[PDB]
Amino acid sequence: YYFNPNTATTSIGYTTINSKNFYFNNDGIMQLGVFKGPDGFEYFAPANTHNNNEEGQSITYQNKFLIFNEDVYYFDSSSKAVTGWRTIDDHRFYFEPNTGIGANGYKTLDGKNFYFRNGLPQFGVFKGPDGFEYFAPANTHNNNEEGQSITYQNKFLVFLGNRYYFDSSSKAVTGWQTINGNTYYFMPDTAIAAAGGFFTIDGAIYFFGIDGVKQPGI
Amino acid sequence: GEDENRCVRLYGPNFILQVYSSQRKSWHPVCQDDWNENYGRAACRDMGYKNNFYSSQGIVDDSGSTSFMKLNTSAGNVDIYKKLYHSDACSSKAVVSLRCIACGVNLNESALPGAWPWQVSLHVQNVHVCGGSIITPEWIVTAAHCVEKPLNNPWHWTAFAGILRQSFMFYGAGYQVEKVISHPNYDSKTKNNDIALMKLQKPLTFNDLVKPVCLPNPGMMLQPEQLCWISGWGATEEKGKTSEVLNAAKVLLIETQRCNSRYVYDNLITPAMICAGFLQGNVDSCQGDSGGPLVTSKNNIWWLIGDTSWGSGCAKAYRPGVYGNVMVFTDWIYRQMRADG
């Protein structure tokens, strides 16, 4: 803890001490990590992280990423953590405006829906508030951005050996389905269409060809 | 005469060099006399290995066949395989053995560093999606369903070698893939011929932690139920994810006449596919181990049998996993490496 030599009051928030910037939480405890300074977010790195910096002192640290307790950040040429869309190495990341951490999970944005993991949009099928969606690469349908959810109705999707089926609303179906006279089953927790051997569904046995189509077997 | 009368092939677990004889329609070995390192390098380069040369030496003939493609010296500066001609038997009593690349040697639950130096992890959007297998400094084997249709640009993928922890595979530290080559026969439904080649933009530097895995030479005589190993990042626990650690599990091959039975797969398995489960279950591949290497040890060399294709329970045996047959595709692999040169 740092107490003001004049008023003896414990420091809270962004504080400059002997030309060195430190951050103190609402309890007055010196903190290590990323916190919002007057000019933006700053990294109060441990001791000797850069130029023999003191523990908790803000250090010059931009134009590279930062992993801290599983959180991901990025600092620009101004040593300030970046928020919002930013193009790094021809890739787009999204960081929460409030905290600056890398994005995680389904996140609707400006009418375009993504599914982030550590701030990088992912490709494939991932559950959202309404269900699963075909988050697809860039320019896969109607000039859609990289990973943006796209309209995919009444046709199969194949992805890393995963066979998804979408309905008229552009949401992947689940459980039993019949398509073009072929009966399917889609795992509820992943929407992946069972395929290639005996499966134990609803306490029974069902055999599906690797196309995913069921085999009657009586 | 380049798709027949100029084809050379290494043979057996001893790497016995051979040359095709169009006159008799047969593969023949080469007598050791008159032979040096230069013709070994020529035979290696022809086989798509470019500049990789390890060792050539004479070995007492063991296959038992009595015929040899004998070399010439006074033919002039002509094609190497313009010279090799027949002969009843040479006086050197030795046939040529030629190794074009040093491979199949590793350091002597989780796997320790340097135990599977040929394992790689492929990252599509910073997340482990498929594995791989080093065969040369700039070629990695994997599956075709990994790189199919939506995901097929070489700019999506990135490879990490010699790193054991998924947490330690940082962004911007992998190797960029400069080309993606899927087998033309690959059928998206049956996933037949599920094998792909992924040529890196820069060569892999080989050390104790990174090393190639030799390809299956013709005439290996796989015993009915080998003792293979399976490696890759998955989840021994079902309902799991990409394991934080790289594991390895002993697996036992399964005869294709049993794996295509009606309790197992009822003819789902084609000639280019191989099964390797484990009796009593408790061990098999899993998600994230698709596109990973199945390898065995025979005659002191780690061989590549196949790569993961699909399964029906993944450590819920009586529904074991399936891998593509690397031996069957090895000729196409050689052709793809050769053309790129």
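Residue numbering for chain B follows Swiss-Prot; the residues present correspond to positions 142-249, 260-492, in that order.
When the header is checked for method, it gives electron microscopy, 3.2 Å.
Here the Cβ of each residue, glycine as well, is placed from N, Cα and C on the backbone.
According to Swiss-Prot, the domain 'SRCR' annotation covers B:149-242.
According to Swiss-Prot, the active site, charge relay system annotation covers B:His296 (among others), on the basis of experimental evidence. The Cβ neighbour count for B:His296 (active site, charge relay system), using a 10 Å radius and every protein chain shown, is 24. According to DSSP, B:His296 (active site, charge relay system) is assigned to a helical segment.
For B:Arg316 (mutagenesis position), the same-chain residues 6+ apart in sequence whose C-beta sits under 8 angstroms from its C-beta are B:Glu395, B:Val396, B:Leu397. Secondary structure at B:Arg316 (mutagenesis position), as computed by DSSP, is strand. Among the sequence features in Swiss-Prot, the mutagenesis site B:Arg316 to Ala is noted as follows: No effect on catalytic activity or HKU1-CoV viral entry.
Among the mutagenesis experiments that Swiss-Prot reports, B:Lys340 to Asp is described with the note: No effect on HKU1-CoV viral entry. Counting only residues at least six positions away in the same chain, no Cβ atom sits under 8 Å from the Cβ of B:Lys340 (mutagenesis position).
One entry in Swiss-Prot concerns the mutagenesis experiment B:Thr341 to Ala or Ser. Its note says: No effect on catalytic activity or HKU1-CoV viral entry. According to its DSSP assignment, B:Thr341 (mutagenesis position) is coil.
Other Cβ atoms within 10 Å of the Cβ of B:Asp345 (active site, charge relay system), summed over all protein chains shown, number 34. Per Swiss-Prot, active site, charge relay system is recorded for B:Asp345 (among others).
Applying an 8 A CB threshold to same-chain residues 6+ apart, the list for B:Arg409 (mutagenesis position) reads B:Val415. According to Swiss-Prot, the experimentally introduced change B:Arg409 to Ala or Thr is described as follows: No effect on catalytic activity. Reduces HKU1-CoV viral entry.
The Cβ of B:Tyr414 (mutagenesis position) has B:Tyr469 as same-chain neighbours under 8 Å, each 6 or more residues away in sequence. Where Swiss-Prot documents B:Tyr414 to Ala, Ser, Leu or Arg as a mutagenesis experiment, the accompanying text is: No effect on catalytic activity. Almost abolishes S protein-binding and HKU1-CoV viral entry.
All chains included, 20 other C-beta atoms sit within 10 angstroms of the C-beta of B:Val415 (mutagenesis position). In Swiss-Prot, a mutagenesis experiment is listed as B:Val415 to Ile, annotated with the note No effect on HKU1-CoV viral entry.
Here B:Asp417 (mutagenesis position) comes close to B:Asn411: these same-chain residues lie at least six apart in sequence, with C-beta atoms under 8 angstroms from its C-beta. While the structure shown retains the original residue, Swiss-Prot records the mutagenesis experiment B:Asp417 to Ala or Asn with this note: No effect on catalytic activity. Almost abolishes HKU1-CoV viral entry.
Residue environment of B:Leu430 (mutagenesis position) contains 12 other Cβ atoms, counted within 10 Å of its Cβ in all protein chains. According to Swiss-Prot, the mutagenesis experiment B:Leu430 to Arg carries the following note: No effect on catalytic activity. Abolishes HKU1-CoV viral entry.
Mapped onto three states, the DSSP output places B:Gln431 (mutagenesis position) in coil. Listed in sequence order, B:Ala468 are the same-chain residues at least 6 apart in sequence whose CB falls under 8 Å from the CB of B:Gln431 (mutagenesis position). Swiss-Prot documents B:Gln431 to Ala as a published mutagenesis change and attaches the note No effect on catalytic activity or HKU1-CoV viral entry.
Secondary structure at B:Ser441 (active site, charge relay system), taken from DSSP and collapsed to helix, strand or coil, is coil. Marked as active site, charge relay system by Swiss-Prot: B:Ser441 (among others).
The DSSP secondary structure for B:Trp461 (mutagenesis position) is strand. The note that Swiss-Prot attaches to the published mutagenesis B:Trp461 to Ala is: No effect on catalytic activity. Abolishes HKU1-CoV S protein-binding and viral entry.
Quoted from Swiss-Prot, the note attached to the mutagenesis of B:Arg470 to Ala or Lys states: No effect on catalytic activity. Abolishes HKU1-CoV S protein-binding and viral entry. Residues near B:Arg470 (mutagenesis position) in space but far in sequence (CB under 8 A, at least 6 apart, same chain), listed by position: B:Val415, B:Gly462, B:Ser463, B:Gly464.
The recorded positions B:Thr341, B:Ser441, B:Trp461 differ in how many other CB atoms lie within 10 Å of their CB, and the one with the most is B:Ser441.
Checking the recorded positions B:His296, B:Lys340, B:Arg409 against chain A with a Cβ-Cβ cut-off of under 8 Å leaves B:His296, B:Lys340. Ranking the recorded positions B:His296, B:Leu430, B:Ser441, B:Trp461 by Cα distance from B:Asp345 (active site, charge relay system) puts B:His296 first. Here the C-alpha separation of B:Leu430 (mutagenesis position) and B:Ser441 (active site, charge relay system) works out to 21 Å. Between the CA atoms of B:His296 (active site, charge relay system) and B:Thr341 (mutagenesis position) there is a gap of 10 Å.
B:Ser441 (active site, charge relay system) sits 7 Å from B:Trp461 (mutagenesis position), taking the CA atoms of both as reference points.
Residue counts for the domain 'SRCR' (B:149-242) by DSSP state, with H, G and I taken as helix and E and B as strand, are 17 helix, 29 strand, 48 coil.
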